[PDB]
2 protein chains.
Amino acid sequence: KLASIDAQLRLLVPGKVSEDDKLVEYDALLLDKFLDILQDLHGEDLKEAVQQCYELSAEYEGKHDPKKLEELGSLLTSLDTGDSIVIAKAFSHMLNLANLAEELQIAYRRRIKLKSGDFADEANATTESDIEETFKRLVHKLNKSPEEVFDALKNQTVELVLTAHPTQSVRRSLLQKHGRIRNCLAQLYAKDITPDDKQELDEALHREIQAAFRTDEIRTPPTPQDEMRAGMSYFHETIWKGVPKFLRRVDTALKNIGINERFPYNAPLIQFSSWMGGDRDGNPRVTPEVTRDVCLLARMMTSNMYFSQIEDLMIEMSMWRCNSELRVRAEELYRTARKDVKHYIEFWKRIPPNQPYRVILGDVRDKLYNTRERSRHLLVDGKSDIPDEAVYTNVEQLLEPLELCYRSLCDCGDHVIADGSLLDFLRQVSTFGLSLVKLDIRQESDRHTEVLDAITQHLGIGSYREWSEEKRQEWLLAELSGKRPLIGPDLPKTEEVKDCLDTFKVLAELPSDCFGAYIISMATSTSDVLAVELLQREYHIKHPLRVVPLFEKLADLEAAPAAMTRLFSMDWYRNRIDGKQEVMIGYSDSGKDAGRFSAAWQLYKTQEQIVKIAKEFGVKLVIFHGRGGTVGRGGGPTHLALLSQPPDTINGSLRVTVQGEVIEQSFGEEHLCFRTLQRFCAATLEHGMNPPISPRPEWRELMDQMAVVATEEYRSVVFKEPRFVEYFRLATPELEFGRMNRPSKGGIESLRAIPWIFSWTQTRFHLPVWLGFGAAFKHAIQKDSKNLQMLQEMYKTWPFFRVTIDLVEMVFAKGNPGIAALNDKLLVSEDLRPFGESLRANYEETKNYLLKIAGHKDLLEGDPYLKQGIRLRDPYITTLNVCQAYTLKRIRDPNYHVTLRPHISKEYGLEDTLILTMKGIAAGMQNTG
Amino acid sequence: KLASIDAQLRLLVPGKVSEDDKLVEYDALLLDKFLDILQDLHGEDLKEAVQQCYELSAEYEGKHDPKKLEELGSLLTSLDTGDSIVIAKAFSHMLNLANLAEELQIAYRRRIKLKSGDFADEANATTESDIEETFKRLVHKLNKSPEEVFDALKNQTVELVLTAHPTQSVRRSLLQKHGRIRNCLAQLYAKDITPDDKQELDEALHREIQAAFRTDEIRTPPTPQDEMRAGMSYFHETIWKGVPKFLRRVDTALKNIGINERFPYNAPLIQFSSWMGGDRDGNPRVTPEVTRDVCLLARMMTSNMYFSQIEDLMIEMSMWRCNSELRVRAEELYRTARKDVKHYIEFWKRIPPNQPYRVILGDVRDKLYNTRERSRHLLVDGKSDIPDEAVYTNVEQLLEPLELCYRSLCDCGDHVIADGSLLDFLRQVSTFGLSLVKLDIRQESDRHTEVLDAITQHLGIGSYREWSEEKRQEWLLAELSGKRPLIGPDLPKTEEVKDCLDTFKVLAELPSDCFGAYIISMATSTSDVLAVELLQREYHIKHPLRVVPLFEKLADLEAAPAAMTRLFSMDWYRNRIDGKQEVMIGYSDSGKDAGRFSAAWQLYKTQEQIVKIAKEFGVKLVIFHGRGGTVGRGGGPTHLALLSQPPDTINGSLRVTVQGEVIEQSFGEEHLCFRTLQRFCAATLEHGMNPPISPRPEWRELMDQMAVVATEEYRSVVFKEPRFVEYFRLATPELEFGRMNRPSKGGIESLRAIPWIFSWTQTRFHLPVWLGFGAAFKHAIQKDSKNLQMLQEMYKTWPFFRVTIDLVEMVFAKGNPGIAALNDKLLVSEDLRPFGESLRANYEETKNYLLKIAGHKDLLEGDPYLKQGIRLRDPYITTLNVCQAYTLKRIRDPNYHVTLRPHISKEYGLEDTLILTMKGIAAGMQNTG
């Protein structure tokens, strides 16, 4: 029964069910159908086993009786390889279904009608300000005129940079199955459904769930080209159409505040970018050829998407009334027109001149087609005979005939028609250009040092690497105005040096609209930035990429201001950057060095300090937000996170990472996609005209004191404990993540931020996110009892503090120290168990101080809808945690034996199970630190 | 205001508004937006004029005060050419909008839950039996087993033959605009609409209405190729997808009566055919080249439609598990696979062998593409180098790889997935084949006589035309077993004779799956059918088309049985037709000869008589229903019409005309499309197992007596009144319909049935539908007062009689003798006005007898939803009737002058106005006789 499954699920999540709360119902219906499918595909016995795992896990999540985890363990460790794989597949699949259901629930959850106005309303999707409410607050509360608001938005840019799913790039095919499951589900709850439609939707739902489950081939890692193409799927699914839907909402909002024009179609309000095939930091599989291929793939896809919708527009543009300008152009094209068959779906004969818009758009289609085919031949054959004037090489060439269509309609009395699909198409072109994402390159500073050292030594003038910072600067500036090239044809090159040089060669050869920033990982100094500038000059790149330092460690953040000041003082550099500089911060990176509490506070300060330095030098600064920050959460929390930024750090230009493990939530469902674009646009606009409060001096002082203590605790555990590393390798699947791939790892310091966060997320322990907050809180409270109240006032009143605590609280809600205890017991040697125990004691204490500061008795009592979503996924994740724990034992320990049950599944090893459990646990945990 | 427009509209149609009745609301909203658009495009003044015409017409339709028609006349006759055209365009457009609204209302009108079981429930869409209810009645009331019902449906065929819109083939582009207006409208009434969505849908609705209005270019008639392509648009809009949606409902219904398999994908339950480019009866513009072109166009479109959906199926069919058979075929195709770019939207690189279903479907796509391109080159270049094994020449070749995909899924445990899009695709292929319509040829008997007369005289053996029927038969049978060809290279040929011979040449050259029946217009005799058989033999056509006589006049219907008996007695013919014969009837044709009452009754008898003769000779008979019958109404009335057929006249095979003026209603909106397919399938099934009652002898006798009297009255008015023709030319726009084109016209007898019906429909008088019923009723009632009760019992109890009266009653509801009176007064000479008056007196008397027999006080009190729809269109049609009447005066009468108002419209002769009024009046009247 459905009702019995509803019953079990409902016990897991008490709450106050009104009509729009269907999430438990959705999950029951999906689980019920998936169980039928399992019985069908694999037999009743296997179905009963899955059920039993689910039941035991759900009971355990109810009362947390250890006994239920043991029974779950006994069952799971008795399964053979074949049955283990089916079970891990089953539970992974259920997590995806649950996520789709949750998306549908967020999409249809009722908006709160009367918002209290407190900034806390912007943390929650049901309460946050939409774009019109944002306009109205600025007008009526901050006394901006409608014209000032309109003018600021017209000059605003929001750039979202997509990074790779750290664990499982989802293929286009499966994504589309997920979308259809989500739709069947929505339609089953449509008002006024006939019984036959319900029966047929039911069978469709069943069929899709099965199709997705059976898309499950398990040998080779995915190539970076395939990872990029997978990572681009969301444009087709939602973003492509989502952009003009949101820009049309902006028109509507403008109209409602008394602005009587549309948002200009070519204002570059939204821009997407990518790191897929561009980031080679610690990753030698990202070669110059990879980068070339992803640029051409992005070009091929973009021109293909315009091509694949142009015929629809041609069909609509049947109108025969046009202006002179377009008439003349149409008759030109008509006279030079081919007498014969074009192998297209729709307009295959010659287009007659009384269909003038079709004649214009017919020529655009041919260009799009050739533009697409050139890219394809360049990818597959290594070059192309297709000439430049047969294709679009600049976006202006594509806009022009569309603009001509627009004006001609306007001039003939049809403005209204122009503002339909034509306007949407113009906006798509202006937003995606000829490459729907611009690609950032990233490489670490030491690689550039190595390249330049090879050059200096071959020149016989010494060793760049040995040179002091002052001497580096001096030589770099001399060569940046040099009169001859640096690199001769006999320069000796190691493979790494060659690889780095040849990247610049790809940058010089490809069009500049393929590229965004050149990010320098591990940047520390002025010379790091000049080094990249010299290499671009040496390759004579016609439009050099802007060079963007990423300062990672705490010490690097502290040295950033002097580095930026020095750059800005240099005439060559000032002239080169033309009033603009972008700097990147990496929350997870900095947090791996110094603990998340101190990284958060330091990043607040460093941003303040760089903003001031930029003003002083008359430079416009963009802060590029790397992964791990409150702004990377997605959903409503992102809205308040953005508003929490230090004053003047946005200033009309937002650039943020959309982390791969967040892209599905942010963009998979069309309503969420629309809301995601909206909150980025609204928050960015608001912040420049309505900064949060600046902190009280007492608050800064306490933050400083707390950071010293947090950093000390985090570093004594992570870096000074001589056996932390050995513990970490036993308690987490960190090593196995490595040997089943980027590459991952000199200890934790040389371990990358993603494997660090990921490994502890897998054990439901999350040490990287919380460690250090505990000592900070305790020390503050014990030094002066009054600090408890100060910290509570900061939570209630200082948006930065509020969002910083909320993220840690969400992570604690995804935690379970029973899973970590189980891993200790199974996997850690006896002499290191006390260490694990003492970390669990810190977890508890740190959680409780956080709760006390937030004024909560229970985790997430602020946010019951989020808590509900996390709780409904828990039983699935827990089953995977237990399966994984015993799998790791079997893999590691040739001594370990258990009696195996006879094979359960019909139809009609260990490493594979582990990869399944790792991916499913990650899909259920989504973002943390 | 919207509310004020709602108010006026509501007065027109009193009734008992529950929540699902929104039609008045829809019409108000559409008119309100269209008025804004008129003001915008053409100025406030013109908007006020339109409004004023609408207001005056709506008032007139309320109380029928003559004064309101006069004022409407004064206003309209004062407009210049430019303003007249804008006004006629405006009112035509509003009629289309109203029709779209009505469609949406029929689609969402609530079903009656408890049906009374009376056959009268099958006349109305809210009460008719759906396919499952049909199954259940057969099982529980007629004691059929589920298996017997399943088996009869599996052997059933429903063939729908599409004919050309008699007045305005609507182009694809405009059709799609209409669809989007209909959707915006539906979405504006969606439950739980946000205000911004409502504002944006509103602006979208406005924009579409404008786009459709401005698709309005007015020189050349449309070529028959363009008329056919226009006429095929409904496949893309609804029928293509509608077929598998209905066949899936059949699966569901079967399951619900205990049949646990799907309806076989290749049972040929549904077949579409066409006359567009095949009918040349009285139409010399339909040449052999036209026929060749429409066959190739149908082939091109069909393969294009499969091509344009195959990539979607490829995307879904990502599964890697396949059986041996498919594995082997995939590895074959993979080895012989091209290394390089295919210029397709989706799978442009070589498909890998671990995507086996994609490999199979990739090869299908290439074949589809080549099949499509061959047809295109044959059309545009006159031939093609594309060889046979590069394309599909038979449908089996396309089914085979799809069947292989199906089996492989089933064999690997994925039956459920197979039954999704794959199953739909299989059904589409089985239903549309390689030519989505098969083409009937039609030509009149006398043309074949003329051809054979040329042959006999060139041979020196006499004149076929002078030969008696017996001598014709004798010679035809001798030559049908002849040993040498008839036609030598020097046969003298007039253009007509050549044209007729060359059609046979096209039939011999093209594939047989392009063609259906060869219909003989004006058939009278056995030799007429043998004549066509001899010509096909002479051209050595490998699969000769079946020859189908159309017996038109009453005398021809009476001679049909002896003609069929003689054919069936001839061994050569029996052997040729292999147990099957199709005969055609033409309701409108027969009604033009003898009056509609007598044609209806005679057609009932003739069908009975031919059915019996077929049984006796062991031949299966199909009766092909031509236009003008109760079965051509569309909507629910069609359901009872089909059930009304004489016993055994369907017998598992239905063939009916879908008239061009009905196609929009039947197929334009996806729910109506689904319901149309459903009632054809359900009624055909039911009838063979549940014939209506056969009439009582007293009823036959009275029907006979009534026919003698009806025919006499109809013929004395139409054929024996020496000035009827002269009256008809003045009172109707018949002549102008001619000189603005098929061709149209020896008096009424040589006038074609469509111009006859059409001309009287235009004046809202409809003489062809009702004339004769009056004398029949009166004579019956006056001969014996008891006949009134007999006729009422027939109405209540005899489905044939009931449906025959209902059609005439619907036509009276579309009538208005005020419009005919106005035409008399304006257009008819004084000495013929009394004639017109006496016809109006007959109209009134005939209507009243009909009402009395039906037991109604008011027209259509049976069917208030239909009455409501007709009444809401009336004001628009009336404005066009008045405009037309004065336009015809101006065109005909150089003496007629009126003072013209200064030009009203901004922006930024007579013949054109007339064509607009004629098309709009026809679109508002839809089907009558």
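Residue numbering for chain A follows Swiss-Prot, covering 8-225, 227-749, 753-756, 761-923, 946-966 in order.
Structure method, as recorded: X-ray crystallography, 2.2 Å.
The backbone N, Cα and C atoms fix where each Cβ goes, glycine too.
The active site annotation in Swiss-Prot covers A:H172 (among others) and rests on similarity to another entry. Counting Cβ atoms from all protein chains shown, A:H172 (active site) has 21 others lying within 10 Å of its own Cβ.
The active site annotation in Swiss-Prot covers A:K600 (among others). Counted within 10 Å of its Cβ, the other Cβ atoms near A:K600 (mutagenesis position) come to 27, all protein chains included.
The D-glucose 6-phosphate binding site feature in Swiss-Prot is assigned to A:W283, A:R450, A:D597, A:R635, A:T665, A:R753, A:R767, A:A768, A:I769; the stated evidence is experimental evidence. A:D597 (D-glucose 6-phosphate binding site) carries a helical DSSP state (H, G or I). Every protein chain considered, the tally of other Cβ atoms within 10 Å of the Cβ of A:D597 (D-glucose 6-phosphate binding site) stands at 26.
Summarising the annotation, Swiss-Prot assigns L-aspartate binding site to A:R641, A:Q673, A:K829, A:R888, A:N964 and lists experimental evidence as the type of evidence. Neighbour density for A:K829 (mutagenesis position): within 10 A of its CB lie 20 other CB atoms from the protein chains shown.
Listed in Swiss-Prot is the mutagenesis experiment A:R450 to G, annotated as follows: Loss of catalytic activity. With a 10 A radius on its CB, A:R450 (mutagenesis position) counts 21 other CB atoms from all the protein chains.
Quoting Swiss-Prot on the mutagenesis of A:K600 to R or T: Decreased bicarbonate-binding and lower catalytic activity.
While the structure shown retains the original residue, Swiss-Prot records the mutagenesis experiment A:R767 to G with this note: Loss of catalytic activity. DSSP gives A:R767 (mutagenesis position) a coil state; it is part of no helix or strand. In sequence order, A:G290, A:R753, A:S755, A:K756 are the residues of the chain that are 6 or more apart from A:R767 (mutagenesis position) and have a CB within less than 8 Å of its CB.
In the three-state DSSP scheme, A:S774 (mutagenesis position) is classed as helix. Among the sequence features in Swiss-Prot, the mutagenesis site A:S774 to A is noted as follows: Alteration of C4-specific kinetics, but no effect on L-malate tolerance.
What Swiss-Prot says about the mutagenesis result for A:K829 to G is this: Decreased substrate binding and lower catalytic activity. A coil conformation is recorded for A:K829 (mutagenesis position) in the three-state DSSP classification, outside any helix or strand.
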For A:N964 (L-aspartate binding site), the number of other Cβ atoms found within 10 Å of its own Cβ: 20
Cβ atoms near A:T665 (D-glucose 6-phosphate binding site) (within 10 Å, other residues, all chains): 23
Recorded L-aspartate binding residues, A:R641, A:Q673, A:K829, A:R888, A:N964 - maximal Cα separation rounded to whole Å: 18
A:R450 (mutagenesis position) versus binding-site residues A:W283, A:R641, A:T665 - nearest by Cα: A:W283
Diameter of the D-glucose 6-phosphate binding set by C-alpha atoms, the set being A:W283, A:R450, A:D597, A:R635, A:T665, A:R753, A:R767, A:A768, A:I769, in angstrom: 18
Integer Å distance between the CA atoms belonging to A:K829 (mutagenesis position) and A:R888 (L-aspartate binding site): 10
In the chain carrying A:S774 (mutagenesis position), residues 6 or more apart in sequence that have Cβ under 8 angstroms from it: A:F736, A:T740, A:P741, A:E742, A:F745
Among A:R641, A:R888, the most crowded of the binding-site residues [Cβ within 10 Å]: A:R641
Nearest-integer angstrom distance between the alpha carbons (Cα) of A:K829 (mutagenesis position) and A:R641 (L-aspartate binding site): 14
Among A:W283, A:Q673, A:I769, the one of these binding-site residues whose Cβ has the fewest neighbouring Cβ atoms within 10 Å: A:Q673
Residue from A:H172, A:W283, A:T665, A:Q673, A:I769 whose C-alpha is spatially nearest that of A:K600 (mutagenesis position), among the recorded positions: A:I769
Length of the line joining the Cα atoms of A:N964 (L-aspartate binding site) and A:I769 (D-glucose 6-phosphate binding site), in Å: 11
In three-state DSSP terms, the structure that A:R450 (mutagenesis position) belongs to: strand
Whole-number Å value for how far A:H172 (active site) lies from A:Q673 (L-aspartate binding site) (Cα to Cα): 13
For A:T665 (D-glucose 6-phosphate binding site), the three-state class that DSSP assigns: strand
